[PDB]
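Below: one structure, written as structure tokens.
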Amino acid sequence: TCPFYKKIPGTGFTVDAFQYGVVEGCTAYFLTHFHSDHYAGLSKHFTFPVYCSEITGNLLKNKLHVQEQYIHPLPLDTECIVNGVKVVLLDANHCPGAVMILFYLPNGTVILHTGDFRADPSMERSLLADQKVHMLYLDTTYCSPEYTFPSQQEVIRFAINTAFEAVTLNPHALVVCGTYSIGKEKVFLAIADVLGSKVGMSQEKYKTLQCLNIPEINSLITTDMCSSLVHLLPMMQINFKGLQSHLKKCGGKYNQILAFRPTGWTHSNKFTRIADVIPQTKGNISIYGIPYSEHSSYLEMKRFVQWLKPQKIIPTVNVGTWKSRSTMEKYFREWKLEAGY
Ligand code: NI
């Protein structure tokens, strides 16, 4: 059964609620982004209307084979009417095609559902600036002050410099990057660009990337592994055994692997600045864990919420424990008392 924080009161609408069978009274199903915890339950057999971005809709059609007649893509930053209710999709600064959704309820209530997001000051100059929001359904993934990590730009700078240095010192090194979902494409694309290589990958991953409207993509990716010195592999293979095994397959073209595991936050962020990060090494294989986040840091989330001044906040992440729920409620009250709304 569908939980309360996936329902939009005063509408026939749900958000990210595909794993509960037919939801009672739901006339339209919104999908914020193509990540499996959110799309869970969609397939070619789904026969209700799905509302989403253009990119999410390309993925629904080509990866899950949802039939075209039930896909309703909407443009961003554009007031649209859906079953009698005005909605707007805004860029969530998450993975490709990820949106936040503003709902203008018939009774005058305004609701913002962030989906998954990485709050940024640029959002303070979207269509959010124009009006009041009564209820915020907030991605609270990292809602605790211990969650600090660098900007995406700093992390990419570290990665490009690291890869460029290693391959310039050794022209026979291979760079490997781990993946398990869409998002974080900048990591592997930036590395390939500085090295003048295309990124090589499986047919299934190439297919996924072809759905994402990235400019000049035919120029950056390939299924021909032998022509590439940046390879993508599944995240589970990014360990000394899986990499030793991959190196065997490259037929004596390479004698070293430098690999990257983009993670979210890890506890080493408590102690170690991005500049100071070092790999785990065994023989001719080095592995860097880099904190490339597509969710708000605590400080980024706090700044967004204190700007927005919502009347009520409903968390959508870490909602399963009393300890988490209590912690999050205490922060929302601090924020409110500090800023005065
Ligand atoms: Ni996500």
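We're sticking with Swiss-Prot numbering for chain A, so the shown stretch reads 700-1040, in order.
So this one's X-ray crystallography, 1.8 Å, going by the header.
Cβ atoms here come from the backbone N, Cα and C positions, even for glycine.
For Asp838 (mutagenesis position), the same-chain residues lying six or more positions away in sequence with a CB closer than 8 A to its CB are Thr813, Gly814, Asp815, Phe816, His994, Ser995, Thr1015, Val1016. For the recorded site, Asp838 (mutagenesis position), the DSSP three-state label reads coil. According to Swiss-Prot, the experimentally introduced change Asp838 to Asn is described as follows: Impaired nuclear focus formation, reduced interaction with PIAS and increased sensitivity to cisplatin.
The Cβ neighbour count for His994 (mutagenesis position), using a 10 Å radius and every protein chain shown, is 22. DSSP assigns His994 (mutagenesis position) to coil in the three-state reduction, outside any helix or strand. Among the sequence features in Swiss-Prot, the mutagenesis site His994 to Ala is noted as follows: Impaired nuclear focus formation, reduced interaction with PIAS and increased sensitivity to cisplatin.
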